[PDB]
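Below: one structure, written as structure tokens.
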Amino acid sequence: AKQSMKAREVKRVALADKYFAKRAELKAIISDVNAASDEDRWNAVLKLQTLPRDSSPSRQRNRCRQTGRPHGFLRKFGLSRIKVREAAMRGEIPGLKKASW
Amino acid sequence: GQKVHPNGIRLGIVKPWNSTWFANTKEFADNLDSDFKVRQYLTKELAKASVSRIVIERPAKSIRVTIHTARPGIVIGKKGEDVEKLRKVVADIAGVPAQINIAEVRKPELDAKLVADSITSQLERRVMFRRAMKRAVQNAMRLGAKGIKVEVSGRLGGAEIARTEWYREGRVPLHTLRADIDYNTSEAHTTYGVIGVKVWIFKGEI
Amino acid sequence: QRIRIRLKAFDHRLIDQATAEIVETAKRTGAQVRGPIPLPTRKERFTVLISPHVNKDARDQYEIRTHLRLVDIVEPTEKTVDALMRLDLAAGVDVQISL
Amino acid sequence: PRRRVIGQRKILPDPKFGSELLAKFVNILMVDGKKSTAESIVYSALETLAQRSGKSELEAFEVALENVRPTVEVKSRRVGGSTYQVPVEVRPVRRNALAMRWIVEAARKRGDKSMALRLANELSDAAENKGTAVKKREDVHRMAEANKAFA
Amino acid sequence: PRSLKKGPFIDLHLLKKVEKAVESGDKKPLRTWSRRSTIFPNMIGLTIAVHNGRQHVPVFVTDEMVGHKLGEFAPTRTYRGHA
Amino acid sequence: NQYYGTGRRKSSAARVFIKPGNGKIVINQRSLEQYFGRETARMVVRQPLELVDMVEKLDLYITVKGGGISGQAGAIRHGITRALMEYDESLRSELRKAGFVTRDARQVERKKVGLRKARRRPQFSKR
RNA sequence: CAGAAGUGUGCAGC
RNA sequence: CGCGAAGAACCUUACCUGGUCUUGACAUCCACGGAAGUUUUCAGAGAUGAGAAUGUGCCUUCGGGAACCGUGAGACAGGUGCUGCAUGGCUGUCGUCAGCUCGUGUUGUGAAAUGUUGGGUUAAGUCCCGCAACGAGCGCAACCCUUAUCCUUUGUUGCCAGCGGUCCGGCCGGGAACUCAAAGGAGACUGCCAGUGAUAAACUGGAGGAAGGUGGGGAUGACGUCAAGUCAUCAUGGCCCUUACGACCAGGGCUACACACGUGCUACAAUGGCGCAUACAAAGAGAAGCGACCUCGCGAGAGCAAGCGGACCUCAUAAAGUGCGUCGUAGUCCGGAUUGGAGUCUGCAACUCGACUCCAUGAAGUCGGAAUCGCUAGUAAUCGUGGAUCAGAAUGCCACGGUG
Ligand SMILES: [K+]
Ligand SMILES: [K+]
Ligand SMILES: [K+]
Ligand SMILES: [K+]
Ligand SMILES: [K+]
Ligand SMILES: [Mg+2]
Ligand SMILES: [Mg+2]
Ligand SMILES: [Mg+2]
Ligand SMILES: [Mg+2]
Ligand SMILES: [Mg+2]
Ligand SMILES: [Mg+2]
Ligand SMILES: [Mg+2]
Ligand SMILES: [Mg+2]
Ligand SMILES: [Mg+2]
Ligand SMILES: [Mg+2]
Ligand SMILES: [Mg+2]
Ligand SMILES: [Mg+2]
Ligand SMILES: [Mg+2]
Ligand SMILES: [Mg+2]
Ligand SMILES: [Mg+2]
Ligand SMILES: [Mg+2]
Ligand SMILES: [Mg+2]
Ligand SMILES: [Mg+2]
Ligand SMILES: [Mg+2]
């Protein structure tokens, strides 16, 4: 994948940890709150929009680690269907082998 | 048509895995990534030390790497001064503390990886591919392989149209699962582009 | 109280010899042991398209089998629990322990 | 098939009347594997046919089937430049299969308010030597005798 | 539609401009790209130039428009018959 | 003492204990007629004892698990036949003729990649 | 018994 | 042609409009000044600009060096730009078809032939006889996984035959019997018996057995053909750009709509629809997770909160079915598209452009022209269940079991 895409993805992944991982309280505790005054909820709703947009985890693409391919990713291995098989048949994956039943 | 990769089909039947560790899904991908990084580093580092194989094992929240090479003294370094550098940089890459072990490949002529790399190097030296192939086959047979075949593919001799050329001696039963077929592939980056070399070596059944 | 050990591995022979070592060392150390129970072999199946482009019907199917073994030390005297804490195993085995 | 010849698969006789022939009839009326639905339909039709006829269920079914089983069928026979319809003496097992298929497919397309009643009516007509299953048998025989010149 | 628990959504960078536009009296059309912002009552009588992808389209906020999203008044695709 | 048979069919497995007694049948603590609503099952569970002609001389306690109606019915018939061959081995030659001793091996065929089903191929078109 | 047609032009394997 | 894509609201994204940068978003080297970083304001759609408020690791063998930051000059980065007819790797297909070759010998001036053909036989260039051929290799078969029977061993989180208790709940003491879990072993071999056959190889029938003649299913794809597919997974020769074909940002598009074709889903009904009760599965997933009980809501869901890295807890009351009532051949109590209204949830955000719930509305359709497709048994047909991708978002794909 185009090198810019890799830089962009790692930038997003880093930036997400600087905010929402900590300031998730702003949404989950307040903007979602029912037990608390609607003025505070409104202020929190408006405040959340001020965080840098790329800090939302919903914007991470989750690319293949070895080639950055977006499609065909497998979450168990971190690899695309291509690189996973290349490693598999070369025996680099510690328990994977062809199945039959 | 296509053929199954002859090593992968034999895993657990007669061929062991090159990685051996247990992990839960949480750390599985990170183990696989750091293993890939260390393998890539060691391959780039030892490119002239005839490293055949790298085995990675992750005991007791530690990594230890076994390197199989046909040229051990070069990898070890005088007084062992080189394995210190390798183990430190491996500990840096993996983060966990690292141990490195080295093992002799006694007869590199019976190793498909070292034969493939030899042919590749000779091709990049602009050797005639026919001679490289013939030399490889003859040496393997005289040293006691039960069989061998070799293949070279693409723009051979700078020809304008690609060819595949292959040569076979002895017995090479790829469909026999009991057969310990060693196999490997390498690529020569000539001025004309990539030439692909494949090697199969048969050492007997079971 | 009992202590309970769960072994997980990708090789039934490796897990076998691990359990054999556990049982032999324990009984040599005077432990009472309730013997290795094979728990069900959790297995993962994957399917991948093997062509770099198109060919949706060209696929390979792979599996990973996780073998499990359960063993109970029913009278874990001090020397037995100490020895069982001292053992080391091949990296292919995960050992998880409980009291 | 061209290599093989196949031995018949084991059938189980009908649980209420003990007939493999009624079992085949059920298996033909069955749809989507709903065996028990077909069984219920067949039993209702047979009991109503029985009370109409003053006969046992299997007796009425047998006398109905007698009226529709064909004796001959027409088969396409090739010749080096032509094809002819030729009459062939159909064997008894195929006779039963044909008769049951014709009864079922005739009943299926009736308008009556339920399949059990459609079936009972069609079996009555067949026993009465009338209706669509019988006209099917009839025109098969007509075609056979019209082609008899090539037999 | 947005969950009734949360109340309607407006972009801060638009609201800050609606404010001073109400103070000024819609002296000039307010350009915006916040097609997603909801039309609040305070906006009635303003003109907002909503982006459509290549142009800003003047929308005059009629009282009937309250509670819709601005983008509903700025079509993004052009069609005018096949032949 | 109990005479025993395990039997199975498809995914269903049954344990059958038989003993001398006045013809009682119980399945999972339910009557035969209560457990099975379909006459085919009610027939096949009897078939072996009907042919042996002991329906009024033996009683049996059964448990059955897995599979659906017919799977469990066949599993019970198989367990019954094994248990009663243990009771009287001389009946085996008869039960062989009856066909009950054969453990019916027709398991479900697994789905295969590229096919909608076990064998149903997608619709093909020339163009 | 019936069933016609298939544009031009190239290159490796010594 | 439900194809790459195992999942396009932003991202993804490679496209368009506009706004921005130029040794660069990504890498190494070199010189200069600074730890890194934290909290906060004003502008702007945001990129980016400005400005404030805060903060010193480790020897310093004191010269700085170790990270990171900014700055500055060149080598250079970068390119999802073109060539799959320059390539590697990988893949489709004839085709899981039974074929394809070589050494030595011999025959022919030679290209070549023989072997590999002939008589039987097999799923098979499988095997046996004959024969200027004698041998061998890649294929077939077997080794491998799974399923159908048994036996040994262990026996909790799984099981409950036989015993005491019981609140009727394997829930209790208890048993290791049984199911099951899963390590090891046994069994199938034309092994045995008639008949046919060329004293052959093998065919017909029979016994025993859970299984009989490749027992069922999978993996396994020979030499090569299609200059078949991919320079957009990746690698790579050549070519082209380098104040732009490179890089950042917001909005839009990939979701258009006169139409034509492919693959599917739901139907046209009584072998059915609706309503009430009640039976019988397998296989999977779970920590940025699966989420019980209880309370609230017609419902989607909300609150509280147990348990579970799991044979234990959750996902999760399978549906077809069986019993009873009702509808009465109707464009209907069939069908549920379209459209108005009110909501839930995920998310910075559901206008373009999400899913689902409630109320209302209730199209076309009454078995489909020429033509055409799949399937040989636990198959077709039919009925439910799970998983990957995944914040949310399957009628597709990959698996499972029921009836049959
Ligand atoms: K290629
Ligand atoms: K020759
Ligand atoms: K290129
Ligand atoms: K569909
Ligand atoms: K999902
Ligand atoms: Mg996403
Ligand atoms: Mg097609
Ligand atoms: Mg002409
Ligand atoms: Mg021509
Ligand atoms: Mg498809
Ligand atoms: Mg976009
Ligand atoms: Mg193309
Ligand atoms: Mg040939
Ligand atoms: Mg022959
Ligand atoms: Mg052969
Ligand atoms: Mg011969
Ligand atoms: Mg084979
Ligand atoms: Mg082409
Ligand atoms: Mg392209
Ligand atoms: Mg954009
Ligand atoms: Mg599209
Ligand atoms: Mg009608
Ligand atoms: Mg077939
Ligand atoms: Mg099924």
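Chain D uses Swiss-Prot numbers throughout; the residues present, in order, are 2-152.
So this one's electron microscopy, 2.7 Å, going by the header.
Each Cβ is built from the backbone N, Cα and C atoms, and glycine gets one as well.
According to Swiss-Prot, the mutagenesis experiment D:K36 to A or E carries the annotation: Defective in ribosome assembly. Among the mutagenesis entries in Swiss-Prot is D:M116 to G, noted as: Significantly decreases affinity for its own mRNA.
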Checklist entry - CB neighbours of D:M116 (mutagenesis position) within 10 A? => result 20
Checklist entry - Which residues of the same chain, at least 6 positions away in sequence, have a Cβ lying under 8 Å from the Cβ of D:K36 (mutagenesis position)? => result D:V27, D:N28
Item to check | For D:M116 (mutagenesis position): DSSP state (helix, strand, coil) | outcome: helix
Checklist outcome for this item: D:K36 (mutagenesis position) falls, by DSSP collapsed to helix, strand or coil, into helix
